[PDB]
Amino acid sequence: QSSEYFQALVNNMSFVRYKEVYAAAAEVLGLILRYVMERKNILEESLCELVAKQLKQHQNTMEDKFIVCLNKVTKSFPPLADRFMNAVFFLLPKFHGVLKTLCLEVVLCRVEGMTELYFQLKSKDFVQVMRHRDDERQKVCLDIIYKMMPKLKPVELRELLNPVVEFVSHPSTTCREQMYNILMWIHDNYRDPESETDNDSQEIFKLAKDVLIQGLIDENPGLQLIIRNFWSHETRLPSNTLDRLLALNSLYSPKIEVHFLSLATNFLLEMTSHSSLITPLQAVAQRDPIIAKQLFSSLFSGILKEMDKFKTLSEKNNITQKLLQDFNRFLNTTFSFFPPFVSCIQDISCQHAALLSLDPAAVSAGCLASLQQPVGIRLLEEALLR
Amino acid sequence: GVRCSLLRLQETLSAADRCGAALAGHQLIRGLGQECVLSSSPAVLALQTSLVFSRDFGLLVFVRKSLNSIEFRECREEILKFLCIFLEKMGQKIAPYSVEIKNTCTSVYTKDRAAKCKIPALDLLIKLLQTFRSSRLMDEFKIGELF
Amino acid sequence: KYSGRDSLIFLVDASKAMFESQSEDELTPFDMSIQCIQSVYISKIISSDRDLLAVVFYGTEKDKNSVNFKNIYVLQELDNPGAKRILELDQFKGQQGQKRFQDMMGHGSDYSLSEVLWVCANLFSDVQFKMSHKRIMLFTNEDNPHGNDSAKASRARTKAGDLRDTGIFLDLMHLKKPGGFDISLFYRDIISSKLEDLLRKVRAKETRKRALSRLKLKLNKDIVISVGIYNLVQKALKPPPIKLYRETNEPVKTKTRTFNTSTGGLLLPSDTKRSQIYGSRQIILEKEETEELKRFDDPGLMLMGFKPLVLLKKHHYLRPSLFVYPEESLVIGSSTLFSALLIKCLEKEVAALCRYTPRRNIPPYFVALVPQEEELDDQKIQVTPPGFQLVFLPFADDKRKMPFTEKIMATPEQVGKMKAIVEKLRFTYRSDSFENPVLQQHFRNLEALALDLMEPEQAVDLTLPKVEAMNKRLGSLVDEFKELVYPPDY
DNA sequence: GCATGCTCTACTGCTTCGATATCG
DNA sequence: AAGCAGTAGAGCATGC
């Protein structure tokens, strides 16, 4: 008879004695529950409530093996948290060790079929358990945040992007992979086609722009290749010829200028299509800064000479005024001075007959502590003429 | 990168909630024990032993302060059993910082109550006097009063 | 659990009407609630002084908590009872106390809902000790806080279902708006009036359950049975008199030594011996020999045959009688033999005799073990323990003797008059309630400096008899009962 | 075949509270 | 007497 078999199984699960026996009991209980969940004919509604009464009898007199067994059961069975959601949210505080990881790994599988989720976790001082240097906790909490973000309000999303973007000093490429995935969500979905609904809904766009550029000097390859394949897409930087250069200044962010010249020619040369010679240039560019300086400073003048046909006279004044403004912004906002960059802007400005009036109060202040004085002297003398 | 957690530990204790100061001190002293033993460049090791040893702020004065309590036991215990690994990362170059550690451990023994922390004070004194042998450096410690 | 404790959240209503005098001029229910709160804290400061307490007012204008929801403001965190916390809770009496509440928060708002149960739950979800009881004594009056919208009531009863999921037990103290059972509204799918008990039946007690000894009884040499030896008349007295340094309010923690052989110095306890002196000759021992000569047996109980319950007279005792019971912790399955031996002792009225050495080193004493059976009815009336009782017997020099040379007769007329007197003075003895005069006046005298109300409350004596209430119960038979057969007449 | 990296549960020991013999 | 933690003799997997 079927009504004694599983009863012996679950009464053995009640033998709270050894790390092998009840763990294996909960594991294969989850497996048989999953196969009868797909095999929805009969015999579920006895043993579900049998292990449920065993767990309810378990809970009050013992808790450690209760949470271990519930984690083991919901490791392969989703909906047996619905009878214990207030239980797990109740005794989530004031556990430590691996057991808090067990609670959070339980609650990961039920942050989809929930209503009014954020109040409890905000009451559980969640900004204290996103700031403990264990690794599995900090991976699983970002993994629930990637699910509990797209039901939230910006007045708490701005509270949530304040302690999660202190993870740009983190090991473990999957943790920063989650971190540069949630921001890749948030910048993709807060593009605001003239919404302007808040200060906070335009605050998190800025502090999500700040990291999706600063993560281009990652101390790992491949993870950079993810973000580069994202940036070389449509609706990030357009791809005719000039619009990439015209938008390419705004992702400056002087945390990166060391790499910025090599990155500029990299994005500029990515949209390329007597072939074998252009790819060794991008091979040599990102180790020797000097030939990167020369390549950028020659591509620039080539484009700005071959645009006399296209984008005619009434547009040229707009483009030159914006580029003058942007070069002013570069020289005003840099804090770490880079000589084969400072010389690059002051060696492309001293050729075109609209950018010579660059910034006489800031050019000298750059070239006096950049120690690239004989291009600043040449720039000011050529502007002092004509 | 250190002295941030040092001043954080120094300033977090004065107000109430004497379990929050305990957990924060546990976390930050674990941070110091992670981020000071890992370094190996010898001038920077001298920088660390000149950073954690200051006459106004530091671990010695922080453990001097809150001994009139019962809530700062775990952090003080971690400090007093961390210093017997810090006396073995370095050596007899600590000798002009010795008598303060001797007086610290002597008052911590003759002032506290629980032998969860009273024994590690005698552990630091029994490591230190075993190290610094019978020389000129035994005339600072008044053995005639210690006995 | 033995070192487990019990919490208590006191929830006080203040929105509109409980602050009202009910159009009366006797007392407001708000100050009645503060009377009850201050009395239960003045009781549990000395009765059970390790429980966890909290007090929360709901519905007001401001809000200070850890979750920042409206109309919820606490004053105390879950903690031990603090005399400073009751010296700040006693100021909310009278019109000026009501004014003080009104100018530190006021009252009145669109008050709470499920969210006050939420802040009770998150008050419980934080303290890291062990919990056994978790009760909420709500102080409110009305019987529909959902008097306009049904979603409030639906989410309130769902939230009460989720609080009974983990099982937090709430049972309010309903105030006397009709003085009793008339407003029987739909406040019944939440929970599963009497306040004079909480006002004064909790004066000074203590609560504990330990074991005091876990020994074994040997019948022949090889019948070992594991027993626990509990005590049930604790013979309590006052907490100890700590010494204090004068000005800075600190303890002393003094020391002691021995030295001075007219040379000075310090002598260790290693060189110390014991001695006794008779006139000139002194017998000298070491302390090991002194503690050695009180060694006669192992720790345990030793069977020495049986006795019937007829010779051990109740004139004989020397000890507060203990109680013994079998436990299945050391020797597996000995309660089976204990239940069988209990059955045959209650069926054949027999009682055992034993030799007792409780601690690991003690001279023996002869005890007698007497059977005992429970009493019960439907109200879980558990009043007598099922098991054995230990009466202690004297040995040799205890029973002294009187000079024994006195015997006079009497004459049977006074038996009926004395029957009339004892039936005038007849009463069933007790069930409790003969509380301690010295300890009661001591704890009230400590209370007088604790809360500084005005003075020592004169704790009423109860050991004295009501002399007038037995004078008038007797009547004017006193003088004939003196000189009916024995006139003094100088 | 000797000297290290890595788990492991029973033993023992300190704290907390309560109870009993002791000189005065 | 309850209970609370943490050491440590005792084995397994591994290198020279």
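To match Swiss-Prot, the residue numbers of chain C are left as they are there, and the shown ones run 31-222, 237-534.
If you're wondering, the header gives electron microscopy, 4.1 Å.
Yeah, the Cβs are placed from backbone N, Cα and C, and that goes for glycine too.
Around C:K31 (mutagenesis position), a 10 Å sphere centred on its CB holds 7 further CB atoms from the protein chains shown. The annotation that Swiss-Prot gives for the mutagenesis experiment C:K31 to A reads: Diminishes the ability to form a Schiff base. Abolishes adduct formation; when associated with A-160 and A-164.
Summarising the annotation, Swiss-Prot assigns active site, schiff-base intermediate with DNA to C:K31 and lists a curator's inference as the type of evidence.
The Cβ of C:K160 (mutagenesis position) lies under 8 Å from the Cβ of C:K31, C:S33, C:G34, C:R35, each of these being in the same chain and 6 or more residues away along the sequence. Under the heading of mutagenesis, Swiss-Prot lists C:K160 to A and annotates it as follows: Abolishes adduct formation; when associated with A-31 and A-160.
Classification of C:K164 (mutagenesis position) by DSSP places it within a strand. Proximity of C:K164 (mutagenesis position) to non-local residues of its own chain (separation of 6 or more, Cβ distance below 8 Å) is seen for C:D36, C:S37, C:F154, C:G197, C:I198, C:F199, given in sequence order. In Swiss-Prot, a mutagenesis experiment is listed as C:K164 to A, annotated with the note Abolishes adduct formation; when associated with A-31 and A-164.
The domain 'Ku' feature in Swiss-Prot is assigned to C:261-468.
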